Amino acid sequence: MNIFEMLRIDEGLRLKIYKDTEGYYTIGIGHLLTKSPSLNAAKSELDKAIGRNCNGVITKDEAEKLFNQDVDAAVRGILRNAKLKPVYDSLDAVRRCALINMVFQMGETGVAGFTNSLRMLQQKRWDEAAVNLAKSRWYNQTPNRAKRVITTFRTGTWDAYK
Ligand SMILES: [Cl-]
Ligand SMILES: [Cl-]
């Protein structure tokens, strides 16, 4: 398993504009288009992102391209972030994937807000961090996905995804 297959399981793939769990306009493999209510604002962002008139629909290839950009940007963002970088550097390969997953879903800023959990992961207190991560809106809002990420941090294996 790798970051790509993990995220593909969590986000799914959709070739037409859709609303995410928060009601925002999205397309492909979890690529947020806009927090705006307007479907037109979404269609505009989409065409800007793809470089063609899409009319709310893209191809598999286009979806995978946005996905590659997004994963790269998530990684680069962690590496540039003063709060995230030290955590990432301290972790093993599997756990690294779990932090990238959180970042892709909630943004660098959002994850950087999990101060206590971050400190516990850095210290390698697996069980404690798992319990702390579950005390969040994130967990209450998307519990199945959260549980999968959480187990990954707890165990350092891919069992939740197998
Ligand atoms: Cl809570
Ligand atoms: Cl969920």
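Recorded method for this deposit: X-ray crystallography, 1.7 Å.
A Cβ is built for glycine as well, from the same backbone N, Cα and C atoms used for every other residue.
What Swiss-Prot says about this protein:
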MUTAGEN   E11 to N  Loss of 84% of enzymatic activity
MUTAGEN   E11 to Q  Complete loss of activity
ACT_SITE  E11  active site, proton donor/acceptor
MUTAGEN   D20 to C  Nearly no effet on specific enzymatic activity
MUTAGEN   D20 to A, N, S or T  Complete loss of enzymatic activity
ACT_SITE  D20  active site, proton donor/acceptor
MUTAGEN   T26 to E  Complete loss of activity at neutral pH; covalently bound substrate
MUTAGEN   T26 to H  Facilitates transglycosylation more effectively than hydrolysis; covalently bound substrate
MUTAGEN   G30 to A  Almost complete loss of enzymatic activity
BINDING   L32, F104, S117, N132  substrate binding site
MUTAGEN   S117 to I  500-fold decrease in enzymatic activity
MUTAGEN   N132 to I  5-fold decrease in enzymatic activity
MUTAGEN   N132 to M or F  2-fold decrease in enzymatic activity
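This view paints the features noted in Swiss-Prot onto the structure.
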residue : record                 : CB count, 10 Å
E11     : mutagenesis position   : 20
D20     : mutagenesis position   : 16
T26     : mutagenesis position   : 21
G30     : mutagenesis position   : 19
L32     : substrate binding site : 16
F104    : substrate binding site : 25
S117    : mutagenesis position   : 23
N132    : mutagenesis position   : 19
Spatial neighbours of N132 (mutagenesis position) among the recorded positions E11, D20, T26, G30, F104, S117 [C-alpha, 10 Å]: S117
Cα distance (Å, whole number) from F104 (substrate binding site) to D20 (mutagenesis position): 14
Candidate mutagenesis positions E11, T26, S117, pick with smallest Cα gap to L32 (substrate binding site): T26
For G30 (mutagenesis position), the one of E11, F104, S117 that lies nearest, given that the recorded positions are compared by Cα: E11
Integer Cα-Cα distance in angstrom, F104 (substrate binding site) to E11 (mutagenesis position): 10
Secondary-structure category, per DSSP, in which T26 (mutagenesis position) falls: strand
